[PDB]
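I have placed the structure first, in the form of structure tokens, so that the comments after it can refer back to it.
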Amino acid sequence: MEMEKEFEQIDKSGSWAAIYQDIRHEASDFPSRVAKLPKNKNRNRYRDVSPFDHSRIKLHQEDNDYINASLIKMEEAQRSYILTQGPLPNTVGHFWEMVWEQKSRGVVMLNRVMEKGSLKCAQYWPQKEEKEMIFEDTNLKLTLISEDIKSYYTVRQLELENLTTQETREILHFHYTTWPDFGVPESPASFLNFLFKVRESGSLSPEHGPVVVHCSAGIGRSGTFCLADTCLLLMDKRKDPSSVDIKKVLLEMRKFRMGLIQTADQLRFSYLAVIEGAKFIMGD
């Protein structure tokens, strides 16, 4: 069923909450034993959001290899993503260790540091060129190289140095700055423009490690970003684009990280974004 007609049907019958609960009921359940060990309690921002054991990213250190981060591997689309929580004051070093070890080229951030009067993640990158950051626990240095502030997003060039070997890599930071504190955007236009800026950067190409994408918990806004990107790529790749079923793609992604798409409003917005984005993919 063409998702645009599926969309109108759900919209007129006002059944988004019912569709979304069906997804919650059918979603995979896998163990998250490492995330729940007592030693890792202060490495999780939210008690109820954990990576599955089978897909968790492991830090390359014998000490404690745990970070709240998951590898989402989309086989048909040939896209991979790492979805993670916003870093905590005590996990900023782990975050940049993961970027280094997984060979990522881009980081996508979908939240502001403060929302609704509370901190939603640590200030984990430098705000001035001349004030670099050193992470002593993981032996990394991070420098702001350039910053381009736009109306709906900011792009930064960062340099990450492994102080142990003195290799350096350029990391691109894509920061969507205008998602509202409550609810979802009224139009998907600025979110789609942002998605295509990330694509155009080369950060998603298979020559690099997986892009790292985060919000506060790493499941809601972050889920919307990867769901829209994967659905649009499949519509480009297949004989028959109308065969792409957004609910089936979402359940496949939920095999790799729990709770992706947190509300029925986020589900509806994901449909809207894919429908409007198709009117570029399909040669409109």
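Don't overthink the numbers, they just go from 1 along the chain as shown.
Keep in mind that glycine also has a Cβ here, set from the backbone N, Cα and C atoms.
Here's what Swiss-Prot has on this protein:
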{"type": "ACT_SITE", "residues": "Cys215", "note": "active site, phosphocysteine intermediate"}
{"type": "BINDING", "residues": "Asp181, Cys215, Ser216, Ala217, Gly218, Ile219, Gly220, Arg221, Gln262", "note": "substrate binding site"}
{"type": "MUTAGEN", "residues": "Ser50 to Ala or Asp", "note": "No phosphorylation"}
{"type": "MUTAGEN", "residues": "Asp181 to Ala", "note": "Substrate-trapping mutant"}
{"type": "MUTAGEN", "residues": "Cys215 to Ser", "note": "Catalytically inactive mutant; abolishes sulfhydration"}
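Distance noted between the C-alpha atoms of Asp181 (mutagenesis position) and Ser50 (mutagenesis position) is 23 Å. The closest partner of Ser50 (mutagenesis position) among the recorded positions, by CA position, is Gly218; the full candidate set was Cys215, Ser216, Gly218, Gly220, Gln262. The Cβ neighbour count for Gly218 (substrate binding site), using a 10 Å radius over every protein chain in view, is 29. Look at the recorded positions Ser50, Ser216, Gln262 and count other Cβ atoms within 10 Å of each Cβ; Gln262 has the fewest.
Around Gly220 (substrate binding site), the C-beta neighbours below 8 angstroms that are at least 6 residues distant in the chain are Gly259, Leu260, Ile261, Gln262, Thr263, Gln266.
In this record, substrate is bound by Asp181, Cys215, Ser216, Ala217, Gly218, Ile219, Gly220, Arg221, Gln262; the longest C-alpha to C-alpha distance in that set is 16 Å. Over all protein chains present, the Cβ of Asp181 (mutagenesis position) has 11 other Cβ atoms lying within 10 Å.
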